[PDB]
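S.K.: Let me give you the structure first, and then I'll get to my questions.
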Amino acid sequence: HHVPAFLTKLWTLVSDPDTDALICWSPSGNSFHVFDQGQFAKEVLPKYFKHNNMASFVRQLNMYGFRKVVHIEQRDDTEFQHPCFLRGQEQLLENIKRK
Amino acid sequence: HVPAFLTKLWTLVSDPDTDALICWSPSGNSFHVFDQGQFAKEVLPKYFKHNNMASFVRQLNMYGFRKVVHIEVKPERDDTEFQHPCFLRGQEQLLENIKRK
DNA sequence: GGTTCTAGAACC
DNA sequence: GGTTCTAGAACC
Ligand code: NA
Ligand code: NA
């Protein structure tokens, strides 16, 4: 099936080293971080996910079955992941499904 | 030398006979612990005998495991998901790369 | 179960 | 060779 532009855009954005101050791969490449959501919403969303806020962006991640990664024991930092959303493996996006 | 905690955990997760309480995720990238009260009663005494649930989870944290949660209806039993990029179904040799953090 | 002891590894 | 770290065993 055709890979949703949402996922391709998201993957390219994460993978761009120049955006890493706001969104980047984890060291393992298995997850990605979103930093400083106040800034992320002003700088990033308007250009790559037009007419979105953080809530609608995160709703889309949930729709594609992304999970959140948190520390077991307790800038803002939120970590998301999908087993087919991986550093340097864009072709795996094909295996991501709605719901 | 891989710490016994990690080798025992990997074997325990992998064992189909314990899957009602502890098992791999479908992808093999994470494991689930179900029904922690029962896990503490049936599993910990046999596999991690000097531990309680708190110390078991502390050891996971010490080795850099994280928790996986849904982006936000209660399930029949509680379900906690843990993961480490070197703790994977079918890849026990990767435990060699797990370090204290 | 938490703390202490120590052999041996990790790292320089 | 010297220092720190770590895992397992004893001690509480
Ligand atoms: Na980036
Ligand atoms: Na199991």
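We count from 1, first residue shown onward.
The way this entry was determined, per its header, is X-ray crystallography, 1.7 Å.
Any Cβ shown, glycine's included, is placed from N, Cα and C.
Reproduced below are the annotations present in Swiss-Prot:
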- A:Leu10 to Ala (Swiss-Prot position 22): Inhibits HSE DNA-binding activity and transcriptional activation (MUTAGEN)
- A:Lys68 to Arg (Swiss-Prot position 80): Does not change interaction with XRCC5 and XRCC6. Loss of nuclear stress bodies localization. Decreased nuclear stress bodies localization. Loss of DNA-binding and transcriptional activities upon heat shock (MUTAGEN)
- A:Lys68 to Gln (Swiss-Prot position 80): Loss of nuclear stress bodies localization. Loss of DNA-binding and transcriptional activities upon heat shock. No change in homotrimerization upon heat shock (MUTAGEN)
- A:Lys99 to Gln (Swiss-Prot position 118): Loss of nuclear stress bodies localization. No change in protein abundance (MUTAGEN)
- A:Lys99 to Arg (Swiss-Prot position 118): No change in nuclear stress bodies localization (MUTAGEN)
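A description of the local structural setting of each listed feature is requested, covering burial, neighbours and distances.
M.R.: For A:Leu10 (mutagenesis position), the same-chain residues that are 6 or more apart in sequence and have a Cβ closer than 8 Å to its Cβ are A:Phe85.
All protein chains shown were included, and the count of other CB atoms within 10 Å of the CB of A:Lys68 (mutagenesis position) stands at 19.
A C-beta separation below 8 Å, combined with a sequence spacing of at least six in one chain, links A:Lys99 (mutagenesis position) to A:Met63, A:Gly65.
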